[PDB]
Amino acid sequence: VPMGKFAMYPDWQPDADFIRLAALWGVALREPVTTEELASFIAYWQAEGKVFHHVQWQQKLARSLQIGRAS
Amino acid sequence: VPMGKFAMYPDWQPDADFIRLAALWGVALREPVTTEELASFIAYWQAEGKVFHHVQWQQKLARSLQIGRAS
Amino acid sequence: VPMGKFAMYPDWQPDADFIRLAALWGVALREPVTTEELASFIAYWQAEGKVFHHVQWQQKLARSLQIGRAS
Amino acid sequence: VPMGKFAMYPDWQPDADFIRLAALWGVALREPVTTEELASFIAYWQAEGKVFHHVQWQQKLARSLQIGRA
Amino acid sequence: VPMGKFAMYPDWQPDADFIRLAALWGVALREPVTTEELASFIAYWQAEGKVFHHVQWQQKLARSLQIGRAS
DNA sequence: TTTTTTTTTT
């Protein structure tokens, strides 16, 4: 992944231990991140064009899965 | 088809491959979009006046159909 | 209380006086800060790189909890 | 009013006609300034250490309340 | 209007072509100068007590409006 | 002259 802030992009992936991190940020995920969930996240934010650090992007991904899976 | 964010408008349409996209975002559609579902979505969001990129609109349409057809 | 501006770092804590100050600043919290809320706050601002006085860091944490918990 | 350039301090207060000043400077305030809003402001800038004239401090409070109430 | 350096005073105004100047100095004002922004600028600098040439005052206004409207 | 973290018709 790039250093510093950057816009979301198609082959981006969170860290292997992403679920661990999400737990540490108060989001307990039962099942792993599916290819579809990630593709949808990336599409949305790639369009938006805002820029963030890798770890902030992962925080956005966790918050998004939490809302996504409540429904 | 405008570039950038835009408010929804009456002759708006999702891409021709919309059904495959929806699948890639984790929305499996067994029926194609109807002119009535699309008019309903457009009328709602046109009034609202909120602005989004084309791809984000298409995600809103996918989510909206999922919910709508579940009922 | 720590002195001078400083970047956010992993072991940072707002003092035991934090809930008190938050109330003096118009943010009334029912329950204490969770390890997770804090971890999440730290991760975000540590990546951001910005530098602040302790009290200022505390106000940002208060504002964040207020928003966070409104959901 | 406090004189010269100065650092923010606990007992600081804007003028009684602060509301109308804020309007003159393009910040239309529906309600008056609360105790907590002021304590929050004062804490922030007291830590920061920067020094300003009283009126400038009042302009900073006006800009801040605007942002804060949105 | 006064020649040479002078302290800011309540009735001060910039030139009628102030928008064109501001563009020459790199500040493109999508909107012109409001009476309020002006009073705000005057109260600030009148308090500050510094003296400047008319054209220097006009540069301070222009830089100011740039920063003030960047929000 | 510079205080202001935030995907979801239901």
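Since chain A takes its numbers from Swiss-Prot, the residues it shows come out as 84-154.
Yeah, the Cβs are placed from backbone N, Cα and C, and that goes for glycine too.
The following features are taken from Swiss-Prot:
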| type | residues | note |
| --- | --- | --- |
| BINDING | A:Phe124, A:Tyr127, A:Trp128, A:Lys133, A:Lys143, A:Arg146 | ssDNA binding site |
| MUTAGEN | A:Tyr127 to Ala | Very low ssDNA binding |
| MUTAGEN | A:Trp128 to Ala | Very low ssDNA binding |
| MUTAGEN | A:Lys133 to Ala | Loss of ssDNA binding |
| MUTAGEN | A:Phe135 to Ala | Very low ssDNA binding |
| MUTAGEN | A:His136 to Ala | Decreased ssDNA binding |
| MUTAGEN | A:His137 to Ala | Decreased ssDNA binding |
| MUTAGEN | A:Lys143 to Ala | Loss of ssDNA binding |
| MUTAGEN | A:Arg146 to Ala | Loss of ssDNA binding |
Check: min Cα-Cα distance from A:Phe124 (ssDNA binding site) over mutagenesis positions A:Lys133, A:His136, A:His137, A:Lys143 goes to A:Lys143
Widest Cα pair spacing in Å over the listed ssDNA contacts A:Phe124, A:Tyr127, A:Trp128, A:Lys133, A:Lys143, A:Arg146 is 17
Students should find that the Cα atoms of A:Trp128 (mutagenesis position) and A:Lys143 (mutagenesis position) sit apart, in Å rounded to an integer, by 10
Of the mutagenesis positions A:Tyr127, A:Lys143, A:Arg146, the one whose Cα sits nearest to the Cα of A:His136 (mutagenesis position) is A:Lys143
Expected list for mutagenesis positions A:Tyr127, A:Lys133, A:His136, A:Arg146 against chain C, Cβ threshold under 8 Å, sequence order, is A:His136
By the 10 Å Cβ-neighbour count, the most surrounded of the mutagenesis positions A:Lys133, A:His136, A:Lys143, A:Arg146 is A:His136
Same-chain, non-site residues whose Cβ lies within 8 A of the A:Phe124, A:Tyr127, A:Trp128, A:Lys133, A:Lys143, A:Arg146 Cβ center for ssDNA are A:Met91, A:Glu131, A:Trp140, A:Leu144, A:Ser147
Expected list for recorded positions A:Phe124, A:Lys133, A:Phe135, A:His136, A:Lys143, A:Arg146 against chain B, Cβ threshold under 8 Å, sequence order, is none
Check: min Cα-Cα distance from A:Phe135 (mutagenesis position) over mutagenesis positions A:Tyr127, A:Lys143, A:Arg146 goes to A:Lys143
In the three-state DSSP scheme, A:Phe135 (mutagenesis position) belongs to strand
According to DSSP, A:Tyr127 (mutagenesis position) sits in helix
For A:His137 (mutagenesis position), the same-chain residues 6+ apart in sequence with C-beta under 8 angstroms from its C-beta are A:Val84, A:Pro85, A:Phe89
In all the protein chains shown, the tally of other Cβ atoms within 10 Å of the Cβ of A:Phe135 (mutagenesis position) is 19
